[PDB]
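Participant: Here's a structure for you.
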Number of protein chains: 4
Amino acid sequence: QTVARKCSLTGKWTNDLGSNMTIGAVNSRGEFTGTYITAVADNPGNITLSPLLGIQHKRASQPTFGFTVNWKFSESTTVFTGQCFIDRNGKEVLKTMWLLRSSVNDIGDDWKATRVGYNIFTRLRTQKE
Amino acid sequence: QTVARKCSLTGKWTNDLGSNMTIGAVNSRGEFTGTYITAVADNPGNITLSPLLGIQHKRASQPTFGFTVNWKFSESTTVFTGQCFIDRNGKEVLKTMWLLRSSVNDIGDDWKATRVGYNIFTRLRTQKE
Amino acid sequence: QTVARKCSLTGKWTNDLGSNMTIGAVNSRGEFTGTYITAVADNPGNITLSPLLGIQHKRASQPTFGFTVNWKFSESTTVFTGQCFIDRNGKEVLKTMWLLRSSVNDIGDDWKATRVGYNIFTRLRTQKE
Amino acid sequence: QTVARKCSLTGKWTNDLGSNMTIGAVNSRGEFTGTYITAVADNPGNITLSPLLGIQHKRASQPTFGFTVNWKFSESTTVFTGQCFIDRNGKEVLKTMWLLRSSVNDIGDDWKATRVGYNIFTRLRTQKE
């Protein structure tokens, strides 16, 4: 639609689940920092931006990436792992997965303390004139 | 006292699968950087240290953590998510999971491009019992 | 009416990935048998119906289910686990996950031999509502 | 005991988590039925045998398998997917994974309603030659 074939996470994105994610600038190493907002929770009492850290590729046309999200209002951590593609028409999307980790009190309960899921993000409304 | 009710990732660990991980120092934000070595691969032709980045907790006795590992010898990314516990006797272990992301060329193949797994790390050479 | 606050797997479904599934009749125990067709594979040389066996609930309004799919043209097994919901308007969907198991030759490679994913199915041949 | 290159699930097994599983006889199609007992739960108020159903391979030396477990004391379903191996010495083990599915009330909560994990089973107390 405007680009021919290029993906960069720097900017902002929004997910079909309602979650939003914002990324400033990725370092030459490939690491990056960000701010992540969730619209759905197991206990939504005080959802805040969860700081994120991780790494992305920028060699391929549509590379893989991944990052941790460290919660603020409840002790937990969630990693995300996926790829950014370009549909037929020159439209950009992120097809990713996630993994949530509960904060148990015994090693005998680690088994239930894990949770996997899926997520799809897209470029937030850039609008036009 | 040391070794009894306190987990810090700073130092070195070793995994039952053969993989080793080394972490320098975790920042006051809770983020950290590191060097990760794998002993098993889908294509082991030139395994190197894969730079890692992420975040850990240090509030609880046995908190949750998580981090990305960005590959060098093949384009991929793998996140890790788990908790560090203290067994009955006062021994420290890491019970974690992982998630690998393949670098596809079409959005119609993202489905197979994900892979989940499990991993267990321990303190590399402590004392005895 | 047949449609209204009620989901039953017996009949046929189709997935957004292009895969299709057909289920005859579920037993009073809750077990059921079926025929499953995949449109995407790691090696698509001779895709056939993969026999399926498993169990479903029919107590709730939109219950959970799950089943194994035993491959024919390549030795593997894949389980599916999800729930059948009813959107706002009264429409039925299946939001499920899957898990694929490769047929390794050593216990030292079980780690890579697992694969998780997501899938969404709907009623094949729907009307306007 | 008289196996060192042959796996059959028919009999009984025990898991490192404390869960036990029992399987009668696998049908020539490759399907089977069984009784599964859990030692750990998210709400252990009345753990019972959960009926299981699924399919296994018996072509390879150490094949893959998989099956559903339909809960009795709480509405849920859990599939298992793994492989049975033979360690160096001629000892049999099952390295598998699991996936749990919660029984949500809205399609907007399917995201948290999934849970993945790992499990390892071994032959229960075998008799001598």
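Going from the start of the chain as shown, residues are counted 1 onward.
Structure determined by solution NMR.
Including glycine, each Cβ sits where the backbone N, Cα and C put it.
Checked Swiss-Prot, it gives:
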| type | residues | note |
| --- | --- | --- |
| BINDING | A:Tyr36 | biotin binding site |
| VARIANT | A:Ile37 to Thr (Swiss-Prot position 58) | In about 50% of the molecules |
Participant: Take the Cβ of A:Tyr36 (biotin binding site) and count every other Cβ within 10 Å, whichever protein chain it belongs to.
Facilitator: 22
Participant: For A:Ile37 (variant position), what is the tally of other C-beta atoms lying within 10 angstroms of its C-beta?
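Facilitator: Excluding its own Cβ, the number within 10 Å is 15.
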Participant: Check the residue listed as 'biotin binding site' against DSSP and tell me helix, strand or coil, would you?
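Facilitator: DSSP assigns the residue listed as 'biotin binding site' to strand.
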